[PDB]
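This report refers to the structure that appears directly beneath it.
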Amino acid sequence: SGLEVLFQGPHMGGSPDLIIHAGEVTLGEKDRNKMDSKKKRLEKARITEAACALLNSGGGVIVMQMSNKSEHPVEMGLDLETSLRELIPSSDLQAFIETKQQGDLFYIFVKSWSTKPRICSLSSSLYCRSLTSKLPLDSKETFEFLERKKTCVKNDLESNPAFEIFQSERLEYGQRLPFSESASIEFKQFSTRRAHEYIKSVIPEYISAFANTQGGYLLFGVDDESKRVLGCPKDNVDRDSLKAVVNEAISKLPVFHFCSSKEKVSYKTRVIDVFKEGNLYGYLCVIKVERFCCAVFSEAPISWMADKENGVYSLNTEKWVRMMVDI
Amino acid sequence: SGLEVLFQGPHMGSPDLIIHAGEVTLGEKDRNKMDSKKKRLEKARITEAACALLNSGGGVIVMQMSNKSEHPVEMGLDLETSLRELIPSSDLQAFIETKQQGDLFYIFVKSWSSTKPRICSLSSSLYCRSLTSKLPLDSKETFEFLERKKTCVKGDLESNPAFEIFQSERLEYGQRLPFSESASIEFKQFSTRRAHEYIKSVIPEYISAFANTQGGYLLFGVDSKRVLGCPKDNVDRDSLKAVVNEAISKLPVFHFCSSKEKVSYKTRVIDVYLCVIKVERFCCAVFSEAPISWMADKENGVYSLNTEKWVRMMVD
Ligand SMILES: [Zn+2]
Ligand SMILES: [Zn+2]
């Protein structure tokens, strides 16, 4: 006993070759609901990587062992199903995943995926400036984006109101500001977090979204509610370090071109002096980012494939696009 | 020191049939906040003990209390409830008396046995088609069932609109038909669960109820009254016929007459798959599985009862 043969059953048809072992995983919504929060997300992220790689590599099966062996839950759970269904763009998970529970083992069969997207992904990692929601474009939104920028190839930046404060040589602490957070103007306020580290985290999501949608301005050091100019303290940062952190941060952004141009994202960063009252309190950082030729990503797309020789691996930025559409 | 003679006390004769359960916790206060997996385990262990005693004359079940230091005097509501379901009269007081002696706990069980069942059972693995009641027949309903079928020997077969989908030869969505979920038509939809494992799980319970109630049609892959079916990739037509034939085969049947034939059924798989089962009315009784009931004695130990002898305890 304690031994389970891998695909026991009357079925004699051709058995899967690409299989994946996710180790020990707890199943059933009751056990998963009040289990360790950290352990849940690791198993959740583990299965989604496996299922995503199977969808993109010609089908397979996910093998795993049950930590809560004795229950026989016979259902995947809510958190696991919702992440697997979100992977599939048509959300018809019942057509692509089947589960079999065999004693101490649990299988998740995943069928291959090959006006609809060609690959499945945990996150498209590309953002647009949408007032509705700052979530990354889902499979449907992403496919419309890349095909449109490909077919299109076969100022407002300078006249928008945000230019004058982007052209201010000096600002004053506490001054209210005539613009609001629009589709071209984003307000971000500093915390007790170091200035450079907070900029490095905010840059990839917002500079990317601006470049994909008519450009815009990103202001660091302004409250959202109070809409007051406060900036960050002067002492631990200088003008060269803030501009260098931005330049280092923008450079890491991967871009994919549907055209002959290889220009990376063009921007103009400025550090504006904020005065307390005859004393330099600190700085206010504004970044003007121009519209882009094709696509700008906040990072590499989170999407996986799996082969027997190569194992499970992540996809580069550009071939992920070529696997995504018909280039 | 820590030693207990089993039937201490001046006034107790000591019972003959003593069965020993392991370490169990007692008390509604303590049993409420114990490990969930052990609580159900001790329940099925004590309930199995009581059922075997009720059917095997006088007896007593002895157990050692986990929570030694405190002293309860109550089994807990869940143990009382499980024993009530064993006694068809539900008069717990007249058949159970509990005594606590140090770290030991006794449950004295009175022998069992108007027109009432002669044997007690945890659950009869026999199902019938009761509207808003898809539970197995309790002790009295089962006795009323078997006695009705037992007197029948010593003394609708129509084409339901589901016949059209049974002979549909082709499947497509919607296809809602004049028949809805009836007393002879049950709908079951496939989930992300594999097709074989689900059918193997649903067949015994529902095929039993249909065969015992004028027959019927079992539809796999119908939500909503919508047709969904099962995916094509992991399943072949020959497998569905095979798993149904092997699953219905092990369903135990008992005849009150000379017929030894098993229940007649006809399976049919419609493509693009939808599994439909035509099951005919049965001569006597079809069980979903072996009836869950025990007896116990010294030469034999604690043993489960075969399907045949269990029914004969409902005979004269
Ligand atoms: Zn371009
Ligand atoms: Zn018969």
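Think of each number as a place in line: the chain as shown, counted from 1.
According to its header, this structure was worked out by X-ray crystallography, 3.2 Å.
Cβ coordinates are placed from backbone N, Cα and C, and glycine is handled just like the others.
In sequence order, A:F187, A:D224 are the residues near A:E181 (mutagenesis position), counting only same-chain partners six or more apart with C-beta under 8 A. In the three-state DSSP scheme, A:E181 (mutagenesis position) is classed as coil. The active site annotation in Swiss-Prot covers A:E181 (among others) and is backed by experimental evidence.
If you look up Swiss-Prot, you'll see A:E186 (among others) marked as active site. A:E186 (active site) falls within a strand when secondary structure is assigned with DSSP.
Sequence-distant neighbours of A:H257 (mutagenesis position): residues of the same chain at least 6 apart with a C-beta under 8 Å from its C-beta are A:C293, A:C294, A:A295. According to DSSP, A:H257 (mutagenesis position) is assigned to coil rather than to any helix or strand. The Zn(2+) binding site annotation in Swiss-Prot covers A:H257, A:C259, A:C294.
In this chain, no residue six or more apart from A:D36 (mutagenesis position) has a CB-CB distance below 8 Å. Quoted from Swiss-Prot for the published mutagenesis A:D36 to A (Swiss-Prot position 34): Reduced endoribonuclease activity.
Listed in Swiss-Prot is the mutagenesis experiment A:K40 to A (Swiss-Prot position 38), annotated as follows: Reduced endoribonuclease activity. In the three-state DSSP scheme, A:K40 (mutagenesis position) is classed as helix.
Counting only same-chain residues six or more apart in sequence, none has a Cβ lying under 8 angstroms from the Cβ of A:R41 (mutagenesis position). What Swiss-Prot notes for the published mutagenesis of A:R41 to A (Swiss-Prot position 39) is this: Reduced endoribonuclease activity.
Here Swiss-Prot describes A:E181 to A (Swiss-Prot position 205) as a published mutagenesis experiment; the accompanying note says: Abolished endoribonuclease activity.
In Swiss-Prot, a mutagenesis experiment is listed as A:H257 to A (Swiss-Prot position 281), annotated with the note Renders the protein insoluble.
Secondary structure at A:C294 (mutagenesis position), as computed by DSSP, is coil. For the mutagenesis of A:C294 to A (Swiss-Prot position 318), Swiss-Prot gives this note: Renders the protein insoluble. The structure shown keeps the original residue.
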Which recorded positions from the set A:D36, A:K40, A:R41, A:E181, A:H257, A:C259 come near ligand 1, judged by a Cβ under 6 Å from any of its atoms?
A:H257, A:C259
Taking A:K154 and A:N155 as the last and first modelled residues around a gap of 19, how many Å apart are their Cα atoms?
24
I want the residues beyond A:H257, A:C259, A:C294 whose C-beta is within 8 angstroms of the mean position of the Zn(2+) site's C-beta atoms, in chain order.
A:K149, A:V153, A:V255, A:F256, A:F258, A:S260, A:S261, A:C293, A:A295
So which of the recorded positions is most packed in, judged by how many other Cβ atoms lie within 10 Å of its Cβ, out of A:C259, A:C294?
A:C294
Across the 7 unmodelled residues, what Cα distance in Å links A:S114 and A:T115?
13
Which chain-mates of A:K40 (mutagenesis position) that are at least 6 residues away have a CB under 8 A from its CB, listed by sequence?
A:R32, A:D79
With Cβ-Cβ distance below 8 Å and at least 6 positions apart along the chain, what are the contacts of A:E186 (active site)? List them in sequence order.
A:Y206, A:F210, A:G216, A:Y217, A:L218, A:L219
